[PDB]
There are 2 protein chains.
Amino acid sequence: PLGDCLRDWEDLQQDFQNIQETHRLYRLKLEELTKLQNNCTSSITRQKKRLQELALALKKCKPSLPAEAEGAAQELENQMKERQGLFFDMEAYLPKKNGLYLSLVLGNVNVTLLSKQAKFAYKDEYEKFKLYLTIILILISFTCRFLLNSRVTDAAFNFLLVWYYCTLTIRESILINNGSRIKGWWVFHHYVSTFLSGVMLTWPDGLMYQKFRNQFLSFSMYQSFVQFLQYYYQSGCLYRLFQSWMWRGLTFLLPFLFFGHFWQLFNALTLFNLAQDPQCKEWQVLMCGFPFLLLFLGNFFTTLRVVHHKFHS
Amino acid sequence: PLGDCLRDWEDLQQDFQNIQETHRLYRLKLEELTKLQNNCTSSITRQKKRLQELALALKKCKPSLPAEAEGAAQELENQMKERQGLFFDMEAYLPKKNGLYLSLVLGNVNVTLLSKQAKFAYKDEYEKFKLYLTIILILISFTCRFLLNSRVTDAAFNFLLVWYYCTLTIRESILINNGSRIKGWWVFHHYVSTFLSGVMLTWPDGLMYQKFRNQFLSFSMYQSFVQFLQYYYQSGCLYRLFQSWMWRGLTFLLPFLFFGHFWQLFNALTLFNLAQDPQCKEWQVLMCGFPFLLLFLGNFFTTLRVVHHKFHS
Ligand SMILES: CC(C)CCC[C@@H](C)[C@H]1CC[C@H]2[C@@H]3CC=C4C[C@@H](O)CC[C@]4(C)[C@H]3CC[C@]12C
Ligand SMILES: CC(C)CCC[C@@H](C)[C@H]1CC[C@H]2[C@@H]3CC=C4C[C@@H](O)CC[C@]4(C)[C@H]3CC[C@]12C
């Protein structure tokens, strides 16, 4: 028929012109928003730069004799520090340039959430993803280790591990760009773990490979488990957002982390001893011996430093 | 001293309060922009849905007898099609949800450029990145093939290839989300090439591995070169943004692509023949034989289809 469909088409035309009017409207608003945003970011970067120059100059002029009321200078210094903090939390609400690593993978993209709700929801989704992939990883590890599939599934498991670590690197860099305090060591931890898994992947079937696959699968399984536990603790802590229960839980969780660290060290040691005895594949055995050692070293060092920093309270 | 630095601090305070006022201002504008954007996208999705329902209903009621002035119905159909196009190009200016793949790697990020200039600049940067990494790849290929380093550098070259193909997958998906017509086959081409390079990486040193490394490095080198040439042609074409020179250049470039395709086929065939004769590592040789064949099949098929589509003009 024609009449019913034509009349519905007319109603559609009305709603069409309405939507078109509104969409044509907000183009100008979007333009003005981008303009003002650009102006604001340029200005704040300029002012922060000049403020830092003032800070350096005054710090150099600072150590002079305190015979005068230089306590006022200390107050001015507190003021500079709080100004830096204000500029910081203000600019966190404003989009930034990627940096180096993200520019290499994505490049010239304005990946910067601009709402506390959206930012927090994204971080929560990130942790949930880490948990789910940890479950998948532990089930594949259990299948490969005990269920007697020692032919290929180790290759697939290693592919999964390397993809996991690369995508966690990317999400970690996005989180750093959006703002967090994880810029210390872990972004390199993920790199070195990726390298270790790759080297272990190149490793072709010899004989010692059996002993080492046994140790390595068992340890990776245990680390996946402790990863699950750490996720649950940190998700409980975020849902809390108290302090006493948090500190008690961290004290309960620290021994497992130290046990994992020293397991890493013992694995590296048995790897050295194995590479000492007559055995080919020295390339792979030694270039997979180095990581475990370095990874343990950095991990234990950072954990000791952070627990001392916390207890310093 | 105190006076000079304090007076400069006062000027800094003035500019500080100014910047603070402007930044506190544009918060509300940002809020209203997000609100209006959400309203607009919800409304347009709703209206597009209902329009599609109308389209289905009228298409089903359409094949009735044309004894009446059903040419008006054909005009209404043209109107529906142009309405779909209008909704399309309008919504392209408006941010979208990631989809499936990007949600798996990044997740809940509003990666959608909102300016023709920014979008075009990003696409150009993408092509320039492809070129630069192609140069790096061809130089590493030349070093590995002829310069007699047939021990490890093949592993490093393969790591580079797999990282290249994964990051091109990500950039390709971002480009599809931002809007392009490359949703046909290539997003799966990159996947299958990644799989092939991985399988070739697992391959441990036998004897036939020598013959196959020779053929494979030579072919990968040639494909890198033709990739460079295709980049230069397409960058010239975009800088043009004529048609006659474009068609002549594509006609000049087609034979190289067909030669590469048939080289792929011949490589797959020699791989089958090699796997036929007594030789272990059947896992790797055959699971690396399948890709070349399938990849050639899809590539040649798509190239024939697209050249026929173009000549159809
Ligand atoms: C104070 C410090 C020195 C205490 C260190 C205790 C360490 C050495 C103990 C505690 C946990 C133990 C490890 C538990 C699990 C494994 C995995 C197994 O496949 C090999 C033995 C190995 C690796 C053990 C080695 C010894 C070990 C690491
Ligand atoms: C009409 C069409 C099918 C003719 C196709 C002819 C093709 C198959 C011929 C012409 C050029 C030949 C190639 C010349 C160079 C090389 C590089 C060498 O390292 C492997 C063999 C290889 C790859 C040859 C394979 C077969 C080849 C590609």
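All chain A residue numbers match Swiss-Prot; in order, they span 8-248, 264-335.
Determination method: electron microscopy, 3.7 Å.
Yeah, the Cβs are placed from backbone N, Cα and C, and that goes for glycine too.
Per Swiss-Prot, the feature CoA binding site maps to A:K130, A:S187, A:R188, A:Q237, A:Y240, A:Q241, A:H283, A:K332. Under DSSP, A:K332 (CoA binding site) is assigned to a helix (H, G or I) in the three-state scheme. Around A:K332 (CoA binding site), a 10 Å sphere centred on its CB holds 11 further CB atoms from the protein chains shown.
When Cβ atoms from all protein chains are considered, those within 10 Å of A:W193 (mutagenesis position) total 16, not counting its own. Under its mutagenesis entries, Swiss-Prot includes A:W193 to A with the note: Decreases the binding affinity with CoA.
Residues near A:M207 (mutagenesis position) in space but far in sequence (CB under 8 A, at least 6 apart, same chain), listed by position: A:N165, A:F223, A:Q306, A:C310. The secondary structure of A:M207 (mutagenesis position), as reduced to three states from DSSP, is helical. In Swiss-Prot, a mutagenesis experiment is listed as A:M207 to A, annotated with the note Increases membrane pressure-activated current.
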Looking at the binding-site residues A:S187, A:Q237, A:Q241, which one has the fewest other Cβ atoms within 10 Å of its own Cβ? A:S187
Would you please pick out, from the binding-site residues A:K130, A:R188, A:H283, the one with the fewest other Cβ atoms within 10 Å of its Cβ? A:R188
As a test of the contact definition, list every same-chain residue at least 6 positions from A:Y240 (CoA binding site) whose Cβ is closer than 8 Å to its Cβ. A:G271, A:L272, A:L275
Measuring Cα to Cα, how many angstrom lie between A:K332 (CoA binding site) and A:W193 (mutagenesis position)? 18
A:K130, A:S187, A:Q237, A:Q241, A:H283 screened against A:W193 (mutagenesis position), Cα within 10 Å - retained binding-site residues: none
